4 protein chains.
Amino acid sequence: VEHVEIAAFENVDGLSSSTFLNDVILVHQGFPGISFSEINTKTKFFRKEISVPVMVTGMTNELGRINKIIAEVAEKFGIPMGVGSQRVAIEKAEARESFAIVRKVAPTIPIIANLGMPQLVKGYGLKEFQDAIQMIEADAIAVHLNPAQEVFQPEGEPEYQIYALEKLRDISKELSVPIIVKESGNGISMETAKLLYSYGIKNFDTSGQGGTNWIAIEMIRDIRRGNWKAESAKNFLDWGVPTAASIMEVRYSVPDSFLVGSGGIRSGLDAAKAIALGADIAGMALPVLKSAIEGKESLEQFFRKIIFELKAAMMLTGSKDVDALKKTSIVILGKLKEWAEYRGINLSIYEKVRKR
Amino acid sequence: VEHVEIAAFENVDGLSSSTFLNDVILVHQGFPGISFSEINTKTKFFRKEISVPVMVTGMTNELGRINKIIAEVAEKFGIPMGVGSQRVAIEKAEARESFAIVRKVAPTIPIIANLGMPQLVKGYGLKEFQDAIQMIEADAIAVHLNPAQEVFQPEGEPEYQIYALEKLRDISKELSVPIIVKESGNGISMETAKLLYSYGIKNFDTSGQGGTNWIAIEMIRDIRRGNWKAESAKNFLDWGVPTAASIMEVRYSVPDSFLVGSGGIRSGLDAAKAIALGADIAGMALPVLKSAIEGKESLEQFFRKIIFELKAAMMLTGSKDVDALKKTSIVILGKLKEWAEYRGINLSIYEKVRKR
Amino acid sequence: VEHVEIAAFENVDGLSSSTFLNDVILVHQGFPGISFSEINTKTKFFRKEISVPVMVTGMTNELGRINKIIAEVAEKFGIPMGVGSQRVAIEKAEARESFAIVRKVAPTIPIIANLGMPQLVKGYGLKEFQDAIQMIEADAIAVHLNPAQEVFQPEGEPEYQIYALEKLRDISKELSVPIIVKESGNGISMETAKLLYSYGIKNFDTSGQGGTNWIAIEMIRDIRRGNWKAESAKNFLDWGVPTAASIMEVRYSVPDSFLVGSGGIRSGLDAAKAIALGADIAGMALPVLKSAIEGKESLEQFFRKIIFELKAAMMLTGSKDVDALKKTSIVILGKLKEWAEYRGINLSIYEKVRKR
Amino acid sequence: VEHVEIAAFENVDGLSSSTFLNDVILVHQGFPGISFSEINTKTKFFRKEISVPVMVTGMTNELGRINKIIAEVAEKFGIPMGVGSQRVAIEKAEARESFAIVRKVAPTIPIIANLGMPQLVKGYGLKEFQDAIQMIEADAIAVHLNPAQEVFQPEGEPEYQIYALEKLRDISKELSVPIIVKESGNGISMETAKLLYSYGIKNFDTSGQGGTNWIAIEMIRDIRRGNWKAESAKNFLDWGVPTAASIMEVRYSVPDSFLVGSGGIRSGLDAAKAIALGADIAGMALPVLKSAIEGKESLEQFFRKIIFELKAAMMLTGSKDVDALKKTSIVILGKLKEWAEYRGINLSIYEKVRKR
Ligand SMILES: Cc1cc2nc3c(=O)[nH]c(=O)nc-3n(C[C@H](O)[C@H](O)[C@H](O)COP(=O)(O)O)c2cc1C
Ligand SMILES: Cc1cc2nc3c(=O)[nH]c(=O)nc-3n(C[C@H](O)[C@H](O)[C@H](O)COP(=O)(O)O)c2cc1C
Ligand SMILES: Cc1cc2nc3c(=O)[nH]c(=O)nc-3n(C[C@H](O)[C@H](O)[C@H](O)COP(=O)(O)O)c2cc1C
Ligand SMILES: Cc1cc2nc3c(=O)[nH]c(=O)nc-3n(C[C@H](O)[C@H](O)[C@H](O)COP(=O)(O)O)c2cc1C
C-alpha cells in the first residue's frame, strides 16, 4: 500500500516537526542506589501485566505478514500490540485472517483493536466494535483521530461531528473492554482530552507531532499525482501538538487518565522521557514497521535495544521500577517550557500531578 | 513602474525582516467537533458580507490591466479589494480609467479607495477624497502611512504633522464611507493606533514588517543609481513592528477596532494565525500581484489555495466559522512573547480582549 | 604604529564579541507627528553646544595628520573630538605639534584631552593633567581604563590600585575642565561606575565590548611574536560588558551621570539606540580612523551617512529632538533582557530613569 | 591502555555535551582596584595550603611514568594531585610502585587516593581504603561514581546498592583523612549530593558533563568491537548534569561543602568561572593527560597558561584573592538560568550562599 511504502521508504519521520523531547532532561543520579540487575520494567496494562512499559501502536496478505512478525516478537517480549484499522476486515471476510493470526501467534499479550473515529458518523457502532474485538480477542480497542491526514488527502474529507462521541459514550457502556482514544501524529491537546473525558473516555494515546508525519505522507502522495494540495501540506508540516507537550496537557487536564506517550518515540531514552513526563507507557509504530520489514531478528534486536536504553535511563536516574521512573527528577527547558507556561500549566502543580 | 518591477522580480519579500508569525501556534484539536463541509468562512466587511476573511490590499495602462485581473477574480471569490494610490487619477483625468474598470468588473464586492497621508499633508481635502471614492464607487477609503519609504527614497523627505490628522478628522465627518488607516510594510504600534483613534480612526490595517520590504525596495532603487543611501537603507532592513506584534498592539490598545492583519501573509495558515491572534480579516498584496502578473488563472488558483489552507486551519482547530477561529486556542512563544511582555501586554488580559 | 596597523587593517572589529544592541528595538511610529526638516540634533556637551549627539573618541607626524583630518571634519560638522593618549607629548616636546594642530584646525568644537589611568598609578599628577589640557585648549579630559589590554600585551602587567583614584579625586579639584572616565572596549559595570562616582566622577564613556576588540589586538601582537599569551587572549575575546548593557548599568547606577554610549557604534541607528537606551551622546573611534585613512572627503561622507541614519531613526520614532529620542518607545529582548534582570535592573524603574 | 588511547587521541572531549559555562559571565571591572603582582591565588586544601585553587583529578608501568611527570609538575606548582583507581595496586604488589613514585617525587603537595564506589559492594572496605591512603601517604581519598560508564561498557554492570554508602559512612569514622565523593563526567545533582551528605559526605567533586565524555569513550570501545550498544551510547552522549549546573546544585544543597568544580575545565577562565559560581577549587584531568603525554615541559607550560588565565580573570574582576573571586559579580544566562529556575534554585538565595 502506498502509505506503508512512503512511511517506510521516504523521508517523513519527524519531517519539519518536533516531539519537544529535547526540551526534557532526566536528571543524572551519580549514586543510583540500586544495581542494574534489580531494575524491574514490569507494569500494568488494564487487567494484564506487561514486561516493559512500551506498546506497538496500530499500523494498517503482505500487511498480515508484517502483523504476524510484529505479534510474535511482541509476544516474546511481553509487550502489548495495537493492530491497524479493522474496517476492511469488518467488511471483507478474506481480510479477517490478516488480523486473526495475531492471536494465533500472540496468545498472552494485550492486543488492542482499531477503528477510526469518523466511522462512528458513517454507520459503525456497537456491533462493529464488538466484531473488531472478537476477531482478535482484544483486551481494549483504540479509536483513532486523523483529521489532519484526512484534510490533506486527495479523497474525502474529515467528519468529526459530536454525534461520534455520543455514540462512543453509548458504546462504552456495553463494551467488555476499555476504549483508548489515540491521535495519528498531530497530538492530543487539553481541550480535546477534556472533551473526550466529558464523554467518559479515560484512556488516551497522545500520538503527537515529531514522529510519523502524515501531513508529509499526504504531501508526497499529492506530489506524486501532480496535485497542488502538496504546496498547502508543506505549510502544515509542523502542525500539531508535539509529543512531550501532549503528554503534559493530557496528564495535567485529566490526572486520572491512563496515558500512552507516543509520536516520535525512537529510543528507550525517548520512552523513559515520555514516562517521566507523565505517560504510563510509551508507544511506537514507524520504527517497529521498518524493523519488521527487515525481518523477525531485526525487530528482536530493535526491542533489545529499546529495552536496554530504557533500563540505562532507569539506572542512571536511580529508578528501580516504572513507578520510580514516573517520579524521577526532570528539567524542562526551552520551547516546551514556554508552551506549558502559555497554556496555563503551573509547573509546580504539574510536578505534583505527574508524581501521583 | 520601477517599484512594481522591484517588488515583483527582486528579492524584497521578507528580506532580513520577520512577521513574528512563526511564534504563533494554533493548537491542534484532534476531535474538531465539526465536518469540513460545515465550515463557514463568511464575515462582515462594513455594510457588506464577504465570502472569506481576506482582502487584497492596495497596490500602485499596464497598471490598470493588473487591477482588472485582480478585480474580476476578487469579485468571483467574494473577497474585498483595495486599489493602489489614486493620486495620479485625482491629478490626471486620463488615469481615471485604470480605476474605473474596477467597478465594471467587480460590481458587488467591497472596493476600498486609496490616498496617501502624504497627499493629506499636501492639501488634498474633502473633494479629492470624495472623488477617489466616487471614481470606483468605493465602500471605504484607505489612507496609507509610508514614512520609512519616504525617508529612504532617492528624492524627497517625509512630513507627518498632526495638522494632517485634524484634516483627516474633518474629512471623516462628511465622508459617505469609513476610513481605514494602513501602514505599508513597517506596521502600526500602540502609540500610533491610539493617536489615530484620538482623531476618530477606528479601522486599521497593520501592514507590519515581514512581507513586502519597502526599505529594501528603496535600497535597490538607490543601488541602481549609485546613491550612497543604499548602505543606510541596509541598516534599516529589519525596521518596523512585525505583523504579529502589530496585530497584538492594535487589538490591545484599541479593543473595539476593525482590524486587518496584513504584512507578510503568504498562506491561509498565516491568514488563520492573524485572525486567531486578533485581526478581523487578513490582507495580502505582493503574492496577489505576482500571481496576477502570471494571469487570471494563476490568480484564481492562488485564491483557491489560500482558502483551502484557511479552512484546513479552521478544521484542525475545530473552528466552524470565523467567530470561532477568533477565539480558538493559541500558543505565543519566543520573541513575540518577549515583545508583548516588554510592551506591557498582559497575555492573560490579551486572551480576554482577542476572544471578544 | 602597530596598534593602528592592526585596528585599521586586521579583523578585530567585533571579533567574537557583541554590543547587545541587536537586542534593542526602537518602536516604529507610522504616524511620526513631526516632519523630517524640523528634526533638531543639537545637544549640550558641558558648556558648548554640539550639532549632533555623537563624538569621536580618543585614538593613539603620521599620527598627527590623521588627527588633523579628523579635527577639521569634526569642526566642519560641529561634533566633539577626543584625542588619543597625550603621554608621549608630556614626555617629549616634539610630540606636542601632532596634538596642538587640533586646535588650529578645530577652533570651536569641544576638544577632549586624553591620559591613561596607568599614568595616574605612575606619578602623573596635577601639572601633567593641566599640560595635556593646555596643549589643545581642551574642554574636558578623558582618562582611560584599559586593564584587559595591559593583561594580554606581551610586555608587562596592569596596576590599578585605589590611590590612583585618590589622585584623580585630588586632581579634579584644581582642574579647570571636567574629567570623563572611559573604558577601551571592555565596558563599564555598575560596580566600576559607583566606585568612580564615590571619588567624584560624574562623566562616563561606556566603551563596551562589540566594537574594537583590544584583547584581539593584543592576541595579534602576541601571535606576531610567537608569544604563547596569544592562546590565552583567544579565550578572552568575548570578555567584558557589552555596550548596550554598559549603558544600562551606568545610567541605572548613576542616574545623574553624563553618559557617552560607545564601543561598537557603527551606524546612526546604533547611535540612536545608544541614546534611546540611556546615553546622552554616542561615541565612535575605529570607523572614523578607517575613514580618515582614506581621506578627508571619505570621512565627510562617513559623517553625512551617520547623521542621515540618526535622523532616519529620529523621524521613524517621531522624535523631534534628542530629548524626545531619549524617551522614545523601545523593546528590550533576548540576552540584554536576561543580563539586565540578573543584574537587578528592574526594567520598569529603568524606563522611568532613562526617560528623565 | 584502551581508555587512555581513546581519551588522548579520539574526539571525546565535550562530544555532544556541554558544561554550561558559556552561560556564566564574569562581570568586567574596568577599574580593578588591585595590581596583577598582588593577586594571591593561595587557598586551603584540608590541612595544607596550595598555591593555586586548581587540582589534577585522578586518571588510571607507562601509566606510572605519566603519573610521575604529573606529580613532579604538580609538586613544582604547589597543586594537589589525585591518582587514578588504586584497585590494581591493592591486588597486585607489583603495581604499588607506579603509585608510590608519586610521593617520592612530590613530597609536599596534597595527594588524593582513589577507589571506586562499586568496590564497596564487592569486598572493599576500611582496610583497602587505609592501604590506598598509606601507599601514597594521601591527605584524602576520592571515591568515584561512574554508573554511566559502566552501563555502556561491553562487559559488566553498575552496582550502587545503599549498602555502599552504609559502608562508606562506617569507614569515614575511622579513616585518618577526609573522603571526597567524585563523579566521572556526568555530574552530581542535588538529590545525589543530599543523599551523600546524609551518610556524612562533606566533600564533592562535580565532574559534570562537557569535558571527558565517558559514554563517548565506551561508544568507541563498542564500535571497535562491533557491539550494537554503540548505537545506544550515541543516544546518551549529552546525558548528565552540566558542570556549571552541578556546581550550583551542590553548593545550593550542601552550602558548607568543600567543592571541586570539574568536568570540562580547559582554561584558567573556566577555572575562575567554576570558582565564582560556587566551587572552592577547579579540577582538571584530560588536558593534563594530553600535556603530560607530550612531556614535562609541555605540562609545565600548560600550568603556566592555566595560572595566567586564572589571574587574568581575577585581575579583570578586581579579585585580589580566591575569597574575593568566590564573591565577584557574575551574570547567569540561557540554559543554565532555565535549569536553575526549574530546579528551584532561587537565584537570589543562591547569590547569598555562594558569597559566604
Ligand atoms: C504505516 C502506518 C500506518 C498506520 N495506520 C494506523 C491505523 O490503521 N490506525 C491507527 O490508529 N493508527 C495508525 N498509524 C498511526 C500510528 O499508530 C501512530 O499513532 C503514529 O504513527 C505515531 O507514532 P510513530 O511516530 O511511532 O509512528 C499508522 C502509522 C503508520 C506508520
Ligand atoms: C507593488 C506594490 C505597490 C503598493 N502600492 C500601494 C499604494 O498605492 N497604496 C497603499 O496603501 N499601499 C501600497 N502597497 C502596500 C500594500 O498595500 C501592503 O500594505 C504591503 O505590501 C504589505 O503587504 P504584503 O506583504 O502582503 O505585500 C503596495 C505594495 C506593493 C507590493
Ligand atoms: C587605534 C586605536 C587607538 C586607541 N587609542 C586610544 C587612546 O589613546 N586613548 C583612549 O582613551 N582610547 C583609545 N582607543 C579606544 C577608543 O577611544 C574607543 O573607546 C574604543 O576603540 C571603542 O570604540 P570603537 O568600537 O568605536 O572603536 C583607541 C582605539 C583605537 C581603534
Ligand atoms: C584517561 C582517564 C582515566 C580516568 N580514570 C579515573 C579513575 O581511575 N578514577 C577516577 O576517579 N576518575 C577517573 N577519571 C575521571 C577524571 O578524574 C575526571 O573526573 C573526568 O575525566 C572529568 O574531568 P576532565 O573533563 O577534566 O577530564 C579518568 C579520566 C581520564 C581522562
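Chain A is numbered as in Swiss-Prot; the shown residues are, in order, 9-68, 72-367.
Method reported for this entry: X-ray crystallography, 2.0 Å.
Heads up, the Cβ atoms here are built off N, Cα and C, so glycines get one too.
For the recorded site, A:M67 (FMN binding site), the DSSP three-state label reads coil. Sequence-distant neighbours of A:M67 (FMN binding site): residues of the same chain at least 6 apart with a C-beta under 8 Å from its C-beta are A:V12, A:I77, A:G93, A:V94, A:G95, A:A296, A:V299, A:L300. Summarising the annotation, Swiss-Prot assigns FMN binding site to A:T65, A:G66, A:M67, A:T68, A:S96, A:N125, A:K193, A:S218, A:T223, A:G275, A:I276, A:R277, A:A296, A:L297 and lists experimental evidence as the type of evidence.
Over all protein chains present, the Cβ of A:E161 (mutagenesis position) has 22 other Cβ atoms lying within 10 Å. What Swiss-Prot lists as Mg(2+) binding site is A:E161, and the listing cites experimental evidence.
Neighbours of A:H11 (mutagenesis position), defined as other CB atoms within 10 A of its CB across all chains, total 17. In Swiss-Prot, a published mutagenesis experiment is listed as A:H11 to A, annotated Does not affect the proper folding of the enzyme, but it shows significant reduction of isomerase activity.
What Swiss-Prot says about the mutagenesis result for A:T68 to A is this: Does not affect the proper folding of the enzyme, but it shows significant reduction of isomerase activity. Other C-beta atoms found within 10 angstroms of the C-beta of A:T68 (mutagenesis position) number 16, with every protein chain shown included.
Cβ-based neighbour count (10 Å, all protein chains) for A:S96 (mutagenesis position) stands at 20. For the mutagenesis of A:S96 to A, Swiss-Prot gives this note: Does not affect the proper folding of the enzyme, but it shows significant reduction of isomerase activity. The structure shown keeps the original residue.
A C-beta separation below 8 Å, combined with a sequence spacing of at least six in one chain, links A:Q160 (mutagenesis position) to A:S195, A:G196, A:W225, A:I226, A:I228, A:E229. Listed in Swiss-Prot is the mutagenesis experiment A:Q160 to A, annotated as follows: Does not affect the proper folding of the enzyme, but it shows significant loss of isomerase activity.
Under the three-state DSSP scheme, A:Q160 (mutagenesis position) falls in the helix class. Here the residue is the original one, but Swiss-Prot notes a mutagenesis experiment at this spot, A:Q160 to L: 28-fold decrease in the catalytic efficiency and 5-fold decrease in the affinity binding for IPP.
The mutagenesis experiment A:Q160 to H is recorded by Swiss-Prot, whose note states: 23-fold decrease in the catalytic efficiency.
Among the mutagenesis entries in Swiss-Prot is A:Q160 to E, noted as: 10-fold decrease in the catalytic efficiency.
In Swiss-Prot, a published mutagenesis experiment is listed as A:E161 to A, annotated Does not affect the proper folding of the enzyme, but it shows significant loss of isomerase activity.
Its own atom aside, the Cβ of A:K193 (mutagenesis position) has 26 Cβ atoms within 10 angstroms in the protein chains shown. The annotation that Swiss-Prot gives for the mutagenesis experiment A:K193 to A reads: Shows significant loss of isomerase activity. Binds FMN with very low affinity, but the global structure of the mutant has not been altered by the mutation.
Its Cβ taken as reference, A:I276 (FMN binding site) is surrounded by 31 other Cβ atoms within 10 Å in the chains shown.
Distance between Cα atoms for A:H11 (mutagenesis position) and A:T65 (FMN binding site): 16 Å, as a whole number. A sphere of 10 angstroms centred on the C-beta of A:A296 (FMN binding site) encloses 25 other C-beta atoms.
A count of other CB atoms within 10 A of each Cβ picks out A:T65 as the most crowded of the binding-site residues A:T65, A:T223. Between A:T68 and A:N72, the deposited coordinates omit 3 residues, leaving a Cα-to-Cα distance of 12 Å across the break.
For A:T65 (FMN binding site) paired with A:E161 (mutagenesis position), the C-alpha to C-alpha distance reads 19 Å. A:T68 (mutagenesis position) and A:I276 (FMN binding site) have their C-alpha atoms 19 Å apart, to the nearest angstrom. A:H11 (mutagenesis position) falls within a helix when secondary structure is assigned with DSSP.
According to DSSP, A:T223 (FMN binding site) sits within a strand segment. In the three-state DSSP scheme, A:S96 (mutagenesis position) falls into the coil class.
Residues from the recorded positions list (A:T65, A:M67, A:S96, A:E161, A:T223, A:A296) with a C-beta closer than 6 Å to any atom of ligand 1: A:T65, A:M67, A:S96, A:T223, A:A296.
For A:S96 (mutagenesis position), the nearest of the recorded positions by C-alpha distance turns out to be A:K193; the candidates were A:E161, A:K193, A:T223, A:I276. The two recorded residues, A:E161 (mutagenesis position) and A:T223 (FMN binding site), have Cα atoms 15 Å apart. With A:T65, A:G66, A:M67, A:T68, A:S96, A:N125, A:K193, A:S218, A:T223, A:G275, A:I276, A:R277, A:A296, A:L297 listed as the residues that bind FMN, the site has a largest C-alpha separation of 23 Å.
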